[PDB]
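Working notes, beginning with the structure itself.
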Amino acid sequence: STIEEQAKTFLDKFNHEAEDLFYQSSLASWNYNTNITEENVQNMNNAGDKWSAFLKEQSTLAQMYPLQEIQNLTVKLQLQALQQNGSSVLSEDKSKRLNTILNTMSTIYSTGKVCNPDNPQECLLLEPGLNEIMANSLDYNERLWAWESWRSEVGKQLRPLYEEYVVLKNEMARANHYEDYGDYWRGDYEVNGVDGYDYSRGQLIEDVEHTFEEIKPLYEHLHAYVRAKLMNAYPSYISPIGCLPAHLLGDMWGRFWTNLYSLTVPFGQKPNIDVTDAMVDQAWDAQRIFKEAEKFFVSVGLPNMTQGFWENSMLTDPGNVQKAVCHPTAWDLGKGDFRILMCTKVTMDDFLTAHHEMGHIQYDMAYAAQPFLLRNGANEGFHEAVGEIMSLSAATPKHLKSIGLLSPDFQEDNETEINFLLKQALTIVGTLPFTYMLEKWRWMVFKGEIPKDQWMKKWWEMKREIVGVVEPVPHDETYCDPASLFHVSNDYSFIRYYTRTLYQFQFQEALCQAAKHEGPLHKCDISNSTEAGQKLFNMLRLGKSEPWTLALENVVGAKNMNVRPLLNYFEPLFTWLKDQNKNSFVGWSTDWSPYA
Amino acid sequence: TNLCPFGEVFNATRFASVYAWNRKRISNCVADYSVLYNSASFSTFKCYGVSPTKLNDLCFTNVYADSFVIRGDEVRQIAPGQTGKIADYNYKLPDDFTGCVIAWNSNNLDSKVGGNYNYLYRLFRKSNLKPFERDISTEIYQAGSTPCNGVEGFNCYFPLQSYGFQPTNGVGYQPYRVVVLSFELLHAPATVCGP
Ligand SMILES: *[C@@H]1O[C@H](CO)[C@@H](O)[C@H](O)[C@H]1NC(C)=O
Ligand SMILES: *[C@@H]1O[C@H](CO)[C@@H](O)[C@H](O)[C@H]1NC(C)=O
Ligand SMILES: *[C@@H]1O[C@H](CO)[C@@H](O)[C@H](O)[C@H]1NC(C)=O
Ligand SMILES: *[C@@H]1O[C@H](CO)[C@@H](O)[C@H](O)[C@H]1NC(C)=O
Ligand SMILES: [Zn+2]
């Protein structure tokens, strides 16, 4: 028996063993997440520890089959995915050191508190205390106090840990034969040995930067309109040519500009479409919301939900004494067990989230027939892109009018179109320079292009230049402001939010063309289009079995990330923005700061 | 009027594992086949060669009842000319099979919270099964070229794997009880007629 035949038989055993061990751990995790008890936290840990131990042992056995003697690519994909050392290429001492660093940074972030001057007992955590300030307060000094205190008391604790974290992650990555830890992260997009579909780790940098140049004009005009509006609210705090103060952006970091809508809304007399009142008027419950979402997917040719979905999911707060983690989640437990966990209220927001989460389920169901290790999105940005396009269609006035929640006597006027597109751009476009800027700094740190004694200097240089945002207080190298964001202190890659944003509009544009939608892309609803459903399913059932370049070509006809669909979606706003900014300054000087 | 003992096959407390499938030779009795095919408790009831429709009008020399448990997605493998882990390594029907395959979902009986591991199937074998063959061996499967010495290790796998039947699995993963009726015809007695 050849080495490839041995790997096929080894993967055969793994798939059958993993399927049941993963199911047990998912079952125990589910029971804790829907019923919080001490008994459940232990059972969740015991089943999780066995599954992790099983993975650790199977990774070692897989390393005894060298990839160099395998030709069948679908075998090489699974063998490689399981083979990956991870932290286990380091000595046990450096691994243990690194795991201690990771757990301390996570604990500092989640238990970091800030107390108000003159009451050392009135203290706030990030969630909900500081986040409430940064999303709701209009008082300049309150927002400034929360922004600076978070970074001065929690960020400074993270600075020495993050330095050591960089050193150990880079050793781990270089021992796995990557240039650095950022190169390791870019490996999620790597494709090799498929003629015409290959993709290198360095090509991601070039494609992100190339497509970001095309985003700059829309962002510059969004930045200029937002700055002018804020300058009217805060005339003594905002320069007409300067960057936006970092603490005036709607959350703790300006990751999203969503909460600037009330001060920036173009036409403040035309109300939002808010369909929650009609839902309560018609006595909708959670089951109706998820039944409508199921109808939506069935209308485009996708299967209905399984019987176990309706029996085993948790679609309402259990309420009472029995407690549950209510963050909406789609569960793929394996063995044909698909569930949604969601404390659904009767609101338009939760109606859209249900379509989003059921989109995840449809993706999970479609690649269930793939081998265990290929049961995932084509790359890190596919799953979330599939979930987002479902709420795009479900939220349109056309769709809300066909399900009887939006009055037939509501017609779209262009002023409500601009309000909607501006709300969308505050969240979707606003985050793109923030996301690119943050990952770039991490990539340069891991690469070694930024010395330790210039980490914060370069962080705020790039914030000013790329994002148009300025720090309200100067920060020396005792700060670690990037680590004050969850994803950085908790060791999660961040470019996925950039790539997913471009994918979702490529998906939506392709699906809406297959649905023969006429008019602006942002009004499209793919309901009742089995042609759109088939084009999406052709990608969904691939899972991870094909290169992401090919899976993307299945839906959109192109092999690469493309920014044009995103620009097409926001074009009505772009034109209106450019006319609004005729007598404002467009662009920003980087030398102005609020501390003068 | 000796009635064919079909109740002991269909209503057994526990079924056999498919790798160790059970055979019950039925003889010298009267089979009311129609009662099964026209009872609507089965999800699968497909006959090959014979016709379910009132062919309780024929005489056979011996009737064999094979019974076992598999997952629902594997019921498709109990048929002539099928491939897969069940058809190749556990239970193989011939190309010219004359008989019926009966199956029903047994999630209420053969699943258990935490998992029912009573039922096994053969995951590895050096070759495929001849029709109506039964391999109950427990030899460690040699996947490489180094002898196993009767224990599992690198390239050495225990050949039998367990289904973990949990009540919350999807239908494709839920247990199904299967009865396969063979109708034999030799130049001899003809003892099972059954009006
Ligand atoms: C909650 O968990 C306990 C064990 O921790 C269990 O006995 C109880 O039945 C559970 N309740 C619900 C409603 O699931
Ligand atoms: C790879 O192996 C699987 C099963 O071992 C087989 O079904 C598939 O056709 C093979 N692909 C190639 C290209 O040989
Ligand atoms: C799903 O649709 C199938 C028909 O394709 C039907 O047999 C089944 O009962 C449906 N189940 C649910 C939960 O809607
Ligand atoms: C199994 O038991 C049920 C209920 O007693 C009966 O209706 C059925 O006929 C039995 N099965 C057979 C094969 O007789
Ligand atoms: Zn999601």
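The numbers used for chain A are those of Swiss-Prot, and the residues that appear cover 19-614, in sequence.
Method of determination (from the header): X-ray crystallography, 2.5 Å.
Here the Cβ of each residue, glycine as well, is placed from N, Cα and C on the backbone.
Secondary structure at A:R169 (chloride binding site), taken from DSSP and collapsed to helix, strand or coil, is helix. Just so you know, the Cβ of A:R169 (chloride binding site) picks up 26 other Cβ atoms within 10 Å once every protein chain is counted. The feature chloride binding site is assigned by Swiss-Prot to A:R169, A:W477, A:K481, with experimental evidence given as support.
Positions annotated as substrate binding site by Swiss-Prot: A:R273, A:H345, A:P346, A:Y515. For A:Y515 (substrate binding site), the same-chain residues lying six or more positions away in sequence with a CB closer than 8 A to its CB are A:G399, A:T449, A:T453.
Per Swiss-Prot, Zn(2+) binding site is recorded for A:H374, A:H378, A:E402. Of all Cβ atoms in the protein chains displayed, 20 besides its own lie within 10 Å of the Cβ of A:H374 (Zn(2+) binding site).
Among the features that Swiss-Prot reports, domain 'Peptidase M2' is placed at A:19-607, with the record citing sequence analysis.
Record note (Swiss-Prot), mutagenesis A:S19 to P: Increases slightly the interaction with RBD domain of SARS-CoV-2 spike protein. The unchanged residue is displayed. The secondary structure of A:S19 (mutagenesis position), as reduced to three states from DSSP, is coil rather than helix or strand.
DSSP assigns A:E37 (mutagenesis position) to a helix. Taking a C-beta cut-off of under 8 angstroms and a sequence separation of 6 or more, A:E37 (mutagenesis position) has the following same-chain neighbours: A:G352, A:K353, A:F390. Among the mutagenesis entries in Swiss-Prot is A:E37 to A, noted as: No effect on interaction with SARS-CoV spike glycoprotein.
Experimental mutagenesis is annotated in Swiss-Prot for A:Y41 to A, with the remark: Strongly inhibits interaction with SARS-CoV spike glycoprotein.
The mutagenesis experiment A:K68 to D is recorded by Swiss-Prot, whose note states: Slightly inhibits interaction with SARS-CoV spike glycoprotein. For A:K68 (mutagenesis position), other Cβ atoms within 10 Å of its Cβ number 14. Under DSSP, A:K68 (mutagenesis position) is assigned to a helix (H, G or I) in the three-state scheme.
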Can you tell which of the recorded positions A:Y41, A:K68, A:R273, A:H345, A:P346 lies nearest to A:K481 (chloride binding site) in space, using Cα positions? A:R273
Just to verify a number: CA distance, A:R273 (substrate binding site) to A:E402 (Zn(2+) binding site), in angstrom, no decimals. 17
To see if you understand the setup: which same-chain residues, six or more apart in sequence, place their Cβ under 8 Å from that of A:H378 (Zn(2+) binding site)? A:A348, A:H401, A:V404, A:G405
Cα nearest A:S19 (mutagenesis position) among recorded positions (A:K68, A:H345, A:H374, A:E402, A:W477) -> A:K68
Counting other Cβ atoms within 10 Å, pick out the least crowded of the binding-site residues A:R273, A:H345, A:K481. A:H345
The rounded CA-CA distance in Å from A:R169 (chloride binding site) to A:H345 (substrate binding site) is 26
What whole-number Å value do you get for the CA-CA distance of A:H345 (substrate binding site) and A:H374 (Zn(2+) binding site)? 13
Those recorded positions in A:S19, A:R169, A:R273, A:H378, A:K481 passing the chain B Cβ proximity test, under 8 Å, are A:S19
